[PDB]
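S.K.: Quick one: the structure is below, questions incoming.
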Amino acid sequence: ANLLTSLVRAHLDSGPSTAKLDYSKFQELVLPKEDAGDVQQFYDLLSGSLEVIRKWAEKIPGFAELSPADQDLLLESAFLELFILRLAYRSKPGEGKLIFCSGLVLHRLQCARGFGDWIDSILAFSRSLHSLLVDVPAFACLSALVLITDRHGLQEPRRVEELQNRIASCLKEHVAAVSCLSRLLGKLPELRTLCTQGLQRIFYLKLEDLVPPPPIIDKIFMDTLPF
């Protein structure tokens, strides 16, 4: 298919229109470590992608045909990595500009306190991703592949594999219709590492306990700790 087309439409609909960007809070300069407002903003930014990613996923053909327990596991396990990857692709690392799925635009310095060093690691991944010049159809497949992947505790792991195989096929085909490929999906391993830095940041913040995580983020955190 045609799957490609559904994948592209799912992606485009899950993000702001360039016309939809909000720069009312954007400030490149900052007068002059984290306080409770930085922490609450960190949780709010994360939180805003929760509903968005879920709706995006439901539009990936075959995802809603996975068991509902496998759907939830897949979503929870991939959430950070998806948040990071969609953010890296959407943002403008050359200007330190972060663009969130709501359309809100923030400078790196405005998020640094809440995010810690992770934001710099994310911006480094974003420059690298931008160097590959991943076109929208390739990215629509790649982001899907982050979600539809093997995980521990899947009820029907072969079906997840089948759907993954379908999306990988579609991607590889689109790449021909235009080495590059292996380069492209070598990004997925780096993405997992960045997910780890995110879990590390949430741990520190829970440790610190200025503002507690909201229940859904907290659950993602606890569920994804292999111990």
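Swiss-Prot numbering applies to chain A: residues 362-393, 397-542, 550-598, in that order.
Per deposition record, X-ray crystallography, 2.2 Å.
Backbone N, Cα and C define each Cβ position, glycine as well.
Sharing the features that Swiss-Prot gives for it:
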- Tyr453 to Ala: Abolishes binding to activity regulator Cytosporone B (MUTAGEN)
- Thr595 to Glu: Strongly weakens interaction with STK11 (MUTAGEN)
S.K.: Looking at the ends of the gap, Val542 and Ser550, with 7 residues missing, what is their Cα separation in Å?
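M.R.: So the two residues bracketing the gap are 13 Å apart at Cα.
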S.K.: Between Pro393 and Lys397 the chain has a hole of 3 residues; just give the Cα distance across it in whole angstrom, please.
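M.R.: Cα to Cα across the gap: 12 Å.
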S.K.: Taking just the CA atoms, what is the gap between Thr595 (mutagenesis position) and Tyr453 (mutagenesis position) in Å?
M.R.: 24
S.K.: Taking 10 A as the limit, how many CB atoms besides its own sit near the CB of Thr595 (mutagenesis position)?
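M.R.: Step by step: centre on the Cβ of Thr595 (mutagenesis position), count other Cβ atoms within 10 Å, giving 18.
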S.K.: Tell me the coarse DSSP state (helix, strand, coil) of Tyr453 (mutagenesis position).
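M.R.: In three-state terms, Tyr453 (mutagenesis position) counts as helix.
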S.K.: Around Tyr453 (mutagenesis position), how many other CB atoms lie within 10 A of its CB?
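M.R.: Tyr453 (mutagenesis position): 19 neighbouring Cβ atoms within 10 Å.
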S.K.: Using DSSP with the three-state reduction, classify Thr595 (mutagenesis position) as helix, strand or coil.
M.R.: coil
